[PDB]
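Input: a single structure, listed below in structure tokens.
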Amino acid sequence: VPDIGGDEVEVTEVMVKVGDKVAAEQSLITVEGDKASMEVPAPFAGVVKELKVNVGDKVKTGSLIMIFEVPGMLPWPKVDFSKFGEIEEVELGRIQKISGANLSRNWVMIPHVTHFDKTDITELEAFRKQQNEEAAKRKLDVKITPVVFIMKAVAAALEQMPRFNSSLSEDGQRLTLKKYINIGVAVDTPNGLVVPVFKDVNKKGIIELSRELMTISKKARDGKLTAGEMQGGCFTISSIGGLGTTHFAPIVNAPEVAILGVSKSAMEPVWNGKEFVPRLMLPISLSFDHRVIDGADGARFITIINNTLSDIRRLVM
Amino acid sequence: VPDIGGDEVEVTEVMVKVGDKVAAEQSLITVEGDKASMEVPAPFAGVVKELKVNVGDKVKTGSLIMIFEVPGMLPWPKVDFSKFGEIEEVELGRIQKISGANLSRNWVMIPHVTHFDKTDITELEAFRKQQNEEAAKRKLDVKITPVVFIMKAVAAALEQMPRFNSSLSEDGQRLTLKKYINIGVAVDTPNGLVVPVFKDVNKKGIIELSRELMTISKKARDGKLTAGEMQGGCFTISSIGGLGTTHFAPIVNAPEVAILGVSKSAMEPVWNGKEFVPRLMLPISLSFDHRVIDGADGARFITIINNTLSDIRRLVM
Amino acid sequence: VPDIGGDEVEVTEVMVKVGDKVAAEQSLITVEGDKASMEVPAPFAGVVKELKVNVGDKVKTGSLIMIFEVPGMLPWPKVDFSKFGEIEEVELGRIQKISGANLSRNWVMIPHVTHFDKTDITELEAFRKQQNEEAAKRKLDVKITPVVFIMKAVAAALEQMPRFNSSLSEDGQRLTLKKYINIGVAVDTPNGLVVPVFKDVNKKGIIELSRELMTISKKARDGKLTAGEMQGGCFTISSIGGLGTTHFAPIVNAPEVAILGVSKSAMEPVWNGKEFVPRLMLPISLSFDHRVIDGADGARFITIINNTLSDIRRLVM
């Protein structure tokens, strides 16, 4: 298996045939882990020699699957839910159970603090529309979403405030200051929100990032999201602005220390000093772990993001 | 000698004492080559053992100077210039003679073509003033000149059109497509224009580049400009906008293939589609070698520069 | 071979079959000369008898290929371009080498002088749009570009000032006043700018010229540009207005004596005597050989072009 963080994953099916030869990096086996099922890519090209794995198998990590050729709280409220009407006791899927356990751990073990803010993105939206036009009449086949600008702004903010690109230990006594900047971006698949991770966001440009995002969003909404494309995230951006919620307080995505939720952009009046100009404010909200970061550092971080997205030219400085 | 392109340079004086110990990278010896006299830096720290070089010596390359411890055209018009008045036959300095020979070679051997253009830099100037304010009230001690934005725009244009980051041979039959992007920026010292080279402009940010430029401009205007800080340039930017010349046609700086001259920014009316808005147009002029580049490629290059400087946000894409 | 100016051209391939019979004037053989590869047309119709030429042959002029049936300057700067980064020493194609040699001869042997000018073409553009509409609803399948009006204006100017329709000798002592008016128009093929020549521009109308131009532009951009369609030019029009460069100084296309570069039309304010009316100015630039023409004659020529294109009705006078 090329890259699983160390969880025992149960196979669902395989992609190959006895005698088939596989391309450079394409699907061979789907395995149903956490978040969503992942398709192992190919390491190289070659015809099949081993069905060392089959349909229904299970691998924890680095197993040869293919050879080729080339205190005392009250209990939950016991209620007879059927005495008031008709019920239907559905049972949560395994990914739903796992996500619930992960969130119930992050809620207890992380002291959350949520700073809300609003970013004037009128210029950013005008520029994004202009670049979506220019990238059309030049036949690039790329769509620049408002999320890649936020990824760049958050990468800049992690460059300036490296305390936010950290992670605590089990006991919460040793920090892990990361020097790389990967950012997960919560994509909405029919099976809930999955977080694919984009690597080295601080270096890549907005068009390369936009191509990566346009690819991986579809890769997730289809279910073919490959492992390693959901591991090693330093930060999370949960954008639900396409649906509403003028603000919301997300949950920190352990083992990270912060998460930026993005809301629906709205045209609001802004005081220019003498009158109310109609600008387009985007409500962001930084929910962070209070053990690593304090209120002032969260304030400086979200105001760095606000300044960067307010005038995107600050990404070249 | 740490880095001379292979020219025999004559020493002027030394910077050290018998027994003195020198710092990491500071002056040891000044040598009067082409363009301007260069101060050899230190390779390391250590007390003096050899005055292997002295005052008045001459080195062509890699000489141990210190050991430490730790067809038929008409002739020129023969005129008796004194029969009309009083004259004074001054003789050109050695750097003036060398620069004249270099320019008289570049004029003959290079077919120049000069494309003029005007760039709407109203937004760029507003943003530069805003960042000069913000970099003051935050005590950065940096001054962001309009030239670093042009360096970034030219680096972007060399990324997009790599044919401009080239160099021809003696016979003009083999090109040398360079992959690095260094840009010389003509600084005006009391001894004329010297071109110091800034390396990897495509990667560095505008504030790092602005610090480099603020340092090396003074380093040149004082004369302490070190070698290697004037070698390996892929492009040249000759900015004379501080003096006038609404346009000018520079001479290609061999062995490069192009040079961008910059003129004085002026507030001109621009057709927005229905009226004349007063914008701030900066006149640029790309003078390039016709043997490598043709008129259409020069047009695309200067319009890439014009688009980048017109909306600097295109540096993040 | 029907028409090569006297250069030894190397064959690339043939267009026919043993037994095939060829039409009136269509492709038989492609030969890779200067500027671009040319397809020899047919002189007549008839079935094949000789493969007197083959694939890879070479002809200098009039060879039977088919029978049918029916002082001391400094050297170039020696730089080790790899000590600053990674390079890639590509070698120029044969057409690039030839064009570089031609331009490096024209630069030395021709004293260039470039007169810039701006032409009010508001009426001309309105009339061209009107005729493009009228030539559509009448099903002519012709597109009238702004370049045919410039060809007509330059033909008129060559009629009025016949000194510009000239050519010098090797020694530059005997002029050759041409009486015909052919005009090359620099078309932009993927292999650079090629100049196809349109004959007797002074007589043909704008719709016939527009059909010729629409045909030969595609003929060049595809590579099927036939010889004789790039020979015998009295003048050159290099139009790069589709790309930018508000002005540019082209290189005289020897053995001609002048060249008109055309830039991007822009809406500028023009003094009507009492106010600034927004007109559409087209920046032209006449670069001419100073040995034949002087500054005043160039001024009169470019002002004739400016007057003609300013009010195109002067083409009937």
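By Swiss-Prot numbering, chain A shows 211-280, 384-630, in order.
Determined by electron microscopy, 3.2 Å, according to the entry header.
Every residue gets a Cβ built from N, Cα and C, even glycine.
What Swiss-Prot records for A:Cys547, A:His603, A:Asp607 is active site. According to Swiss-Prot, the mutagenesis experiment A:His603 to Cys carries the following note: Abolishes catalytic activity.
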Practice task
Using Cβ-Cβ distances, find the residues under 8 Å from A:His603 (mutagenesis position) that belong to the same chain and are at least 6 apart in sequence, listing them in sequence order.
Solution key: A:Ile423, A:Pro424, A:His425, A:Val426
Exercise for the section: Under 8 Å Cβ to Cβ from A:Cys547 (active site), same chain, six or more residues apart: give me those in sequence order, or none if nothing qualifies. Expected result: A:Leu471, A:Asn478, A:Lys491, A:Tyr493, A:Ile494, A:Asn495, A:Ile496, A:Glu569
Fill in the blank from the handout: Taking all protein chains shown into account, the Cβ-based neighbour count within 10 Å for A:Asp607 (active site) is 12
Fill in the blank from the handout: DSSP, reduced to three states, assigns A:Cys547 (active site) to coil
